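Chemist: Input: one structure, supplied below.
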Amino acid sequence: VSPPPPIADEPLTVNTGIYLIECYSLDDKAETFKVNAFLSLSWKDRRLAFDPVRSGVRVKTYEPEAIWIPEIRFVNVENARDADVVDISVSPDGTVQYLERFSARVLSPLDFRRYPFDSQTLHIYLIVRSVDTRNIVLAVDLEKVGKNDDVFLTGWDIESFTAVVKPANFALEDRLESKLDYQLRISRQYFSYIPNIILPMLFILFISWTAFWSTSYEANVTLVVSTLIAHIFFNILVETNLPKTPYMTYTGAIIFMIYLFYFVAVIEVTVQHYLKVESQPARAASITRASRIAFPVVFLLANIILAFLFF
Amino acid sequence: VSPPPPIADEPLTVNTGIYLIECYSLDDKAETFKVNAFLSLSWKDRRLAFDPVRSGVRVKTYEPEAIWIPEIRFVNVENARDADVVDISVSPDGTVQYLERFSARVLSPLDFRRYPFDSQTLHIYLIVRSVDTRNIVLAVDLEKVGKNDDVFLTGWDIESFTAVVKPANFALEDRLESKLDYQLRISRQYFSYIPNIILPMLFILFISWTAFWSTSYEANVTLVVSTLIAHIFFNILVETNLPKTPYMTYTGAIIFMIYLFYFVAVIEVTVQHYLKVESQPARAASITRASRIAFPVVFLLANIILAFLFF
Amino acid sequence: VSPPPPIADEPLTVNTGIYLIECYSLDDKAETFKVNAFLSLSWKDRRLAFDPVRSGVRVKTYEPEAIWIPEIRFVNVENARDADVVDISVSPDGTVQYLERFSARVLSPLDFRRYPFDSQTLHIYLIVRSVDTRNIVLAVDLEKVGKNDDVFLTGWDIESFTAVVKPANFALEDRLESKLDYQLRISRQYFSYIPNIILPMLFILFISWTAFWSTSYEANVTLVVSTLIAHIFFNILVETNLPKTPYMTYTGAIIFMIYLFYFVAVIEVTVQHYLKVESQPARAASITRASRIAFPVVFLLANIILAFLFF
Amino acid sequence: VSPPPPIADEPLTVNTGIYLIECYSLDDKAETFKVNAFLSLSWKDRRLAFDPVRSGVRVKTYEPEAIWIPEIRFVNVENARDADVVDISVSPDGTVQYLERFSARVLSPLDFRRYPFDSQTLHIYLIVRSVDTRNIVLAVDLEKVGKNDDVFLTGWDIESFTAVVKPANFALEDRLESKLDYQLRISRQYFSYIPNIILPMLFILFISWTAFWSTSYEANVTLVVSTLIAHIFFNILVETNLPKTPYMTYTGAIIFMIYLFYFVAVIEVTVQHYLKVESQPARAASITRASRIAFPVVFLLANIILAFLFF
Amino acid sequence: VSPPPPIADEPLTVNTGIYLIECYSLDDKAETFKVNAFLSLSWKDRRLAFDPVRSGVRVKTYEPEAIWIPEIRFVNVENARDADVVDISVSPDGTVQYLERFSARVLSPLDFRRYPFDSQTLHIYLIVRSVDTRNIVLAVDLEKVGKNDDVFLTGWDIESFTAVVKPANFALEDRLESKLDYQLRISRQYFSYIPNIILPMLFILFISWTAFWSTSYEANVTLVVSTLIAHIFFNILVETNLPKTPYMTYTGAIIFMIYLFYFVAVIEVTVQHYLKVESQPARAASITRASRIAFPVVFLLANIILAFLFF
Ligand SMILES: [Br-]
Ligand SMILES: [Br-]
Ligand SMILES: [Br-]
Ligand SMILES: [Br-]
Ligand SMILES: [Br-]
Ligand SMILES: [Br-]
Ligand SMILES: [Br-]
Ligand SMILES: [Br-]
Ligand SMILES: [Br-]
Ligand SMILES: [Br-]
Ligand SMILES: [Br-]
Ligand SMILES: [Br-]
Ligand code: NA
Ligand code: NA
Ligand code: NA
Ligand code: NA
Ligand code: NA
Ligand code: NA
């Protein structure tokens, strides 16, 4: 089999569509997601044209091997898609309608800057390489782009599934390649991070601040050091759900900043004890009383600054 | 091969059945389960009619490639099922009896609201897409729906395996689709959560309340902070067995509430010490004595309220 | 190809054997094990009989596609076995000797009641479904059942590999089914649990009891709470190696009971301090002295009771 | 099919190229990375030469089975590559242009000496074994070596993808072998290690040094022992992200050295308490005051020495 | 195809060789390793003999399906090897030279008694089964046994790769089987265990011994209990890298013994406090002073005894 020959010098237009059936396994660390969908293809092959009257049929059904089919691939996949051809239908004028159901693991970078209050644009890049006898270009049939209502991505809200209609045409190894960008817009369900990580982390921090109403150095050391260790556990927990980024994430920034608050609280606890031992408690009392206001105030202002820089 | 021709104008009815052999790997985080079952299919293909006198045999056995077989798929699977055809029996009128044994990983959403005292309805959706020559519709042969007595799903009780007899017929990408809903009702075996998570979590909480019978601030700080950290470990343990939900689970609610009890216990311990240092122990004694009753009472009432909201 | 025809009205007897080459990956949580073995099959096919002096050959070697082979499956497998046919030998009378080497992941429930001092009976269920032409029944050739001397299952002792000679013949979806039960008896190597979990857990518990020879409340709180937290770590460690069970395991029972001992030790430490503060140390001394005997005595008796209920 | 015959006695030159489409899963522990790329091959086959004037065709397209194709393999792969032939084009002089898209898991050793400030040279070794008829040699077509602009390896910066043009020709099992070295130069994005591991580890260490401004032995023991345990947690965390090396890594060296600082701080805290108890606090005061300078100074100098030895 | 006929009554000798290309994934817990190698086979088939003059060829190449090839298997593999035939060359006398490249996951038991200072002998068992026509026997062509210089097994040193030249011929399922033992001798790179596990474990133990220079019970309890808990963390860490063994490993023995040292240190700390409270400090002083010598001395001697029993 060979590609449909051009009537003039035109590139062959392959109309595409992706209909999402299942979305699952969005892996943050790996920056992948799994997809199960219909891939539809359509193109004109004049050599396949027929007269409905003469043939006694209005449609012709072929097997993939019987006819020419464009070699369509995904750019951003781990391995080649697992595909099963569902149908191939030819209209009297040689308009081919191809339908396959496929499953694939897609590589798509994620921006963790606003984590866990982040939104992402996942991409599925469709591609075709031109042949010596014909230049092949891709198009989007909007009537064949969509998603099942039941499509759910655990821990995420699905906003939209659209295609950038104009392909990105470029030369790769002296041949034309035509690339389409299918975009799946999602927003993270931040809900669970509040009772599981955010609030517990704030509670232990506020517990460290009770040391500002205590003259007991031994109890203070216990309050600040114990809560710091629990903060380390939360830091470790958070970093296990995320890849290593060359930038600070919102949560990462708060987690990092909280260490500074623990460090300064230890200085205060030390300074207070030192002065007490040196028979200067009036002074220690001034530092401790100031700390009761300064710590929550600087914490609130630093958080307003951070939220402003990130959102 | 092409579909069987209609005698009048009716759609082709494909009778289905699923007989469960094995159920395993119900993954809560992934919201999947693995299944090993028999899939039975039955349809009339008059082009396969034969005379037992001429052919010698009363029933014909065919290889899948030799005849037309409806392209039946599962909607909610990760990858296409691993199937092995067991038998294809054709009777004189052309009635085909198809039997395959398959294994598949099924995507089925789980409601964790009542976890670990939750029940689920797992779904296996059978589907067929219509062809141009003719419309294909699915039906349930109740005599061919069931499960092996030995079918066990580790950590769950299997209640029932039934099929919604009426298919959901709908248009998808300018063609008819016929969908059947097979339902596997299960209930979680909550037993182990009691000695492993619930009771240990209650013991550490009650241990923190011994601080209400102590005037030693340093010991109190140790009691409340240490048990809080152990509570964080249980919170982390619980959250590793669950996906992130956009709602509160029953266990999550109790776990979250317990933090408030630890936070208020630290306030009480702080207030008590502060008053004792300020030479007001009579007052501190009133707060501590009230706390001995208030903490278990408010804990019991808050739990009754939570159990009521969730069950 | 069709099944061999009956001389009278007899079912076709397929003689079976399983010879274990490798046993590996007994996964307690998943309740699975992997197996690599020979599967031998034997049946009479008269259509294949030949003269030994006329043919020249005493035995004829066939390719699987050339002859009829019974469709033998395993009931309790995750996916269909990976099989490679080794040899097919036909004797003059038409006795077929089939041999394949296969690998499979087997689902077999485990009884954790006596863990880690438990024994298990792993099952490999062989099955055949009858055809319209004739009923197929399974038999065990004991000469062809066995295991390689080098077969080792890490963490287990292999006791025996035997087959229940009488098949379970039953109707399933209007056809006969013939099931054989191959049993692999194993006993857990409990050795490592003693220096790694049992003894460390006992050492920390005995360390908590040193609080009965101390009047220092602050030190006592540290002894009992610290050791309790270490006990929680062991509880978590143990539960990660096990699935969730709707019953108590032996280790689970001991682990759970030890919490009660920590809880009562905290009460004792609290009561002791309270009395000391109330200027009643003589009394506190009576409770502490009684505790020195009561705690180890009740611990020993409770363990004798538990060992009796479980063994 | 057989290899193209030599005109004289020359070896057959197979021109190669690798164009990277996707780079993912650089696993430090496993010392592997996954790759999705184009593999291009070119060689002259005179048996395939044709006349362009009479044929009217400038190029002929063949299926892999129709013609002789060199058996090109990767040396350092886990399993054989998953390949899909994209195109085979023959020019009138018989020059064959082969293109496949493949995916593979590549074994490539990593040097962790400077971790997490390390750079690596990943290798993809292309190989061909000579046939009895003729010797096959590999060459690099630089025009067909490259990478997609969007190629991202999570946690790494991609510097260059080049090929060592001169193959390594050698005898292996009495035949010639022709090996090409494709090099992917990468540098680790160390950013996240600073707020997540380095700084937290330094904060806890500096917190242990507050014990040099405290006479409270009980508080000092708590400060040094608690932070030491947090240091053990960071040591464990770091070692989980790395394989075991027969050399010290930069981070490993710092982590190890920090233990010595904790050990000496415990000695100091012990010596200080001992002297205080022995009624020699003036002396203890001299040791403690010296420690306030000595500990940060020796820490800075030891780090300068280490950075010098490693960079 | 059938086996080559015997000239007299001799067995068919299949000469074998294994050339290691890659060694990776030595999994201690699973007792497996992955291998990528060349498998070479050689035997005489008279039926394929030719005259060089009338043929015009010195060697003849065949496709695996065209000729008889011995069914060679590996005994100790998880699944059947993934193989790709590289070459099949036939010389005039009909001597066949077969070469395949394969990858396999090999089961090979490990002796952990001296861990992490252990050495292992990994085995790759080659096997062939005899046929009714003739007995097939294996031999080693030493010229075709070897390994690539670049073969590295992460965390191990490769010593040698040799074959036991004499096969083990025995009957299995009424056919003779010819087994060859290929041995890969390796020694563990213990280096990293020293700064990561051994030394940290010794440092915390020595820190517990500072309690012998302290009269503070509260501080002593903190020193001994805290370090004990850190020892439990190291015990857990070590046991995660190892399978459960029915014997004590060298590291396991040291780890277990260290618990006894912690237990006795708690007794000493308790006894010391008890005597001090009972107004007998002179005595407590004698026990504490003796402990300062006894603990390190008994620790050194117990370690010499253990090293002697294990090495
Ligand atoms: Br693809
Ligand atoms: Br082009
Ligand atoms: Br103080
Ligand atoms: Br399917
Ligand atoms: Br107090
Ligand atoms: Br099977
Ligand atoms: Br007290
Ligand atoms: Br390859
Ligand atoms: Br002191
Ligand atoms: Br094999
Ligand atoms: Br034999
Ligand atoms: Br004391
Ligand atoms: Na085609
Ligand atoms: Na068909
Ligand atoms: Na067959
Ligand atoms: Na304390
Ligand atoms: Na070819
Ligand atoms: Na063959």
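Just so it is clear, chain C uses Swiss-Prot numbers, and the residues here are 47-357, in order.
A Cβ is built for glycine as well, from the same backbone N, Cα and C atoms used for every other residue.
In case it's useful when we look at the structure, here is the feature table from Swiss-Prot:
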type	residues	note
MUTAGEN	C:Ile244 to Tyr	Marked gain of function, with a ten-fold shift of the proton dose-response curve towards lower concentrations
MUTAGEN	C:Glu264 to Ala	Decreases cation selectivity. Decreases the binding affinity of TEA and TBA. Nearly abolishes block by Cd(2+)
MUTAGEN	C:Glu264 to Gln or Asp	Decreases binding affinity of TBA
MUTAGEN	C:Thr268 to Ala	Increases the binding affinity of TBA. Weakens block by Cd(2+)
MUTAGEN	C:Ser272 to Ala	Increases the binding affinity of TBA
MUTAGEN	C:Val284 to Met	Displays an increased sensitivity to propofol but not to desflurane
MUTAGEN	C:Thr297 to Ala	Marked gain of function, with a ten-fold shift of the proton dose-response curve towards lower concentrations. Also shows slower apparent rate constants for activation and deactivation. Displays an increased sensitivity to propofol but a decreased sensitivity to desflurane
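Describe the structural surroundings of these features, if you would.
Modeler: Cβ-based neighbour count (10 Å, all protein chains) for C:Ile244 (mutagenesis position) stands at 16.
Contacts of C:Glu264 (mutagenesis position) defined by a Cβ separation under 8 A and a same-chain sequence distance of 6+ are given as none. Under the three-state DSSP scheme, C:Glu264 (mutagenesis position) falls in the helix class.
Its own atom aside, the Cβ of C:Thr268 (mutagenesis position) has 23 Cβ atoms within 10 angstroms in the protein chains shown.
Around the Cβ of C:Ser272 (mutagenesis position), 22 further Cβ atoms fall within 10 Å across all displayed protein chains.
A helical conformation is recorded for C:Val284 (mutagenesis position) in the three-state DSSP classification. Taking the Cβ of C:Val284 (mutagenesis position) as reference, residues of its chain lying under 8 Å away and at least six apart in sequence are, in sequence order, C:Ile243, C:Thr297, C:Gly298, C:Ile301.
With a 10 A radius on its CB, C:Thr297 (mutagenesis position) counts 25 other CB atoms from all the protein chains.
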Chemist: May I ask you to pick out the mutagenesis positions among C:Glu264, C:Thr268, C:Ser272, C:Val284, C:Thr297 with a CB closer than 8 angstroms to chain E's CB atoms, ordered by sequence, or 'none' if no residue qualifies?
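Modeler: Answer, by Cβ distance to chain E: C:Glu264, C:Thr268, C:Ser272.
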Chemist: Of the mutagenesis positions C:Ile244, C:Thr268, C:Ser272, C:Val284, C:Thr297, which ones put their CB under 6 Å from ligand 16?
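Modeler: The qualifying mutagenesis positions are C:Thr268.
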Chemist: In whole Å, how far is C:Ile244 (mutagenesis position) from C:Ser272 (mutagenesis position) when you measure between their Cα atoms?
Modeler: 18
Chemist: Express the distance between the Cα positions of C:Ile244 (mutagenesis position) and C:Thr268 (mutagenesis position) as a whole number of Å.
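Modeler: Computed Cα spacing between C:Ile244 (mutagenesis position) and C:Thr268 (mutagenesis position) is 22 Å.
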Chemist: Three states by DSSP: which one describes C:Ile244 (mutagenesis position)?
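Modeler: The three-state answer is helix.
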Chemist: List which of the mutagenesis positions C:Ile244, C:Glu264, C:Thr268, C:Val284, C:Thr297 have a Cβ under 8 Å from any Cβ of chain B, in sequence order, or say none.
Modeler: C:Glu264, C:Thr268
Chemist: Helix, strand or coil for C:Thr297 (mutagenesis position)? Use DSSP.
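Modeler: In three-state terms, C:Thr297 (mutagenesis position) counts as helix.
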